[PDB]
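A.B. asks: A single structure is presented below for examination.
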Amino acid sequence: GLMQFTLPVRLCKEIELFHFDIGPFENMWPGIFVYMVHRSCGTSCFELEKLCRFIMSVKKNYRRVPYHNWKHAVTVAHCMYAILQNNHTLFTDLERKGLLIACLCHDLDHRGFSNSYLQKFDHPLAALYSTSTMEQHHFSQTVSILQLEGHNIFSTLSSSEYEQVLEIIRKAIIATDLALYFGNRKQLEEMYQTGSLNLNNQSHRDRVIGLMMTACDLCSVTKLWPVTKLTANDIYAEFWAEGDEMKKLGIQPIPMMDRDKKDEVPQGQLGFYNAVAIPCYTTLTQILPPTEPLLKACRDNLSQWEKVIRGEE
Ligand SMILES: Cn1ncc(C(=O)NCCO)c1C(=O)Nc1ccn2cc(-c3ccccc3)nc2n1
Ligand SMILES: [Mg+2]
Ligand SMILES: [Zn+2]
């Protein structure tokens, strides 16, 4: 109970900032998460023994893939931590509990392949879940781990509170399906601009949490340039492996997934910043003004890709 987690001075300061990188020391990532739960939620939110056992079972169920790995899970949780800490009074007790867990679990048992590839391969998961295939699987894996003996971190919640928190987690994880992002952002854009956005309306909170999940999931574009640039290598290592697997099924992959078209990456990143990333953090900043540093960092990285195209790097 009186056992706090403390980080070294540089981490203690920088972990509060949106652009924090969790570093290459994997054995510190569990401690970083517990630190973030304790400051975000409270030292009383979870039984420490149960929380520690939950974290280590989650870690075990992330695979050794270039990008959709344990490091991604903790990185996405940190971006959510930074949002919650900068918007103290906007979020309920159950939301702060649910969302850090949802972020840690949102890509559980990822194989490094898109929903598209599972459908074309005719994977069993594509027959069980026709839409948001991998994301329904990630939620299914989260419930499985929560039901392991000694792993129920929500055990002190009432029946109805437990159902509310698992419903927060399910919607949050489903919302990481980028196919659902475009419509969700358009609706939030219209609600904000016509002034009908209402944070007491539950269907409205769901939309706003959904956008926070996209923002946290894409947060590679909100880091300092050298982190953003090196993370791109891992992203394209997965995309290009899936491209290779598309060619084995006798299907020309999109250029994003074709390693033969490496030369077009700079222009592809521009399109992504312009069509997905900048719109995401723009709308997020309108609804939650203190998340503006995410938008600033994204714009800084857009400018760096413009420099790559002009041969200045
Ligand atoms: C889903 N997700 N999550 C993180 C990121 C991300 O990229 N993060 C940068 C990390 O620094 C993405 C992502 O969708 N990126 C995209 C999106 C569309 N693209 C089109 C091309 C392209 C086209 C033609 C040729 C070469 C590439 N490349 C793309 N890359
Ligand atoms: Mg995912
Ligand atoms: Zn993810």
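Chain A residue numbers are taken from Swiss-Prot; in order, the displayed residues are 724-1036.
If you check the header, you will see the structure was determined by X-ray crystallography, 2.0 Å.
Yeah, the Cβs are placed from backbone N, Cα and C, and that goes for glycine too.
Reproduced below are the annotations present in Swiss-Prot:
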ACT_SITE  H791  active site, proton donor
BINDING   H791, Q992  3',5'-cyclic GMP binding site
BINDING   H795, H829, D830, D940  divalent metal cation 1 binding site
BINDING   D830  divalent metal cation 2 binding site
MUTAGEN   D830 to N  Reduces activity 1000-fold
MUTAGEN   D830 to A  Loss of activity and of zinc binding
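Provide an account of the burial state, proximal residues and distances for the features listed.
C.D. replies: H791 (active site, proton donor): 23 other CB atoms within 10 A of its CB, across all protein chains.
For the recorded site, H795 (divalent metal cation 1 binding site), the DSSP three-state label reads helix. Non-local contacts of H795 (divalent metal cation 1 binding site) by the CB criterion (under 8 A, 6+ apart in sequence, same chain) comprise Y785, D830.
Note on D830 (mutagenesis position): other Cβ atoms within 10 Å of its Cβ, all shown chains, come to 25.
The secondary structure of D830 (mutagenesis position), as reduced to three states from DSSP, is coil rather than helix or strand.
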A.B. asks: About how far apart, in whole Å, are the alpha carbons (Cα) of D940 (divalent metal cation 1 binding site) and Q992 (3',5'-cyclic GMP binding site)?
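C.D. replies: Checking the Cα atoms of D940 (divalent metal cation 1 binding site) and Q992 (3',5'-cyclic GMP binding site) gives a distance of 16 Å.
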A.B. asks: Could you tell me which of the recorded positions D830, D940, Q992 have their C-beta within a distance under 6 angstroms of some atom of ligand 3?
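C.D. replies: Near the molecule: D830, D940.
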A.B. asks: So for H829 (divalent metal cation 1 binding site), how many other CB atoms are inside 10 Å of its CB?
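C.D. replies: Counting Cβ neighbours of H829 (divalent metal cation 1 binding site) within 10 Å gives 27.
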A.B. asks: Where does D940 (divalent metal cation 1 binding site) sit in the DSSP three-state scheme?
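C.D. replies: Looking at the DSSP assignment, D940 (divalent metal cation 1 binding site) belongs to a helix.
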A.B. asks: Of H795, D830, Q992, listed as recorded positions, which ones have a Cβ less than 6 Å away from ligand 2?
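C.D. replies: Checked recorded positions vs ligand 2; flagged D830.
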A.B. asks: Around the recorded divalent metal cation 1 site, report the further residues of that chain (criterion: Cβ within 8 Å of the mean position of the Cβ atoms of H795, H829, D830, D940; site residues excluded), sequence-ordered.
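C.D. replies: Surrounding the site, in chain order, are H791, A796, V799, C826, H833, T899.
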A.B. asks: Across all chains shown, how many C-beta atoms besides its own are within 10 angstroms of the C-beta of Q992 (3',5'-cyclic GMP binding site)?
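C.D. replies: For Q992 (3',5'-cyclic GMP binding site), the 10 Å Cβ neighbour count is 24.
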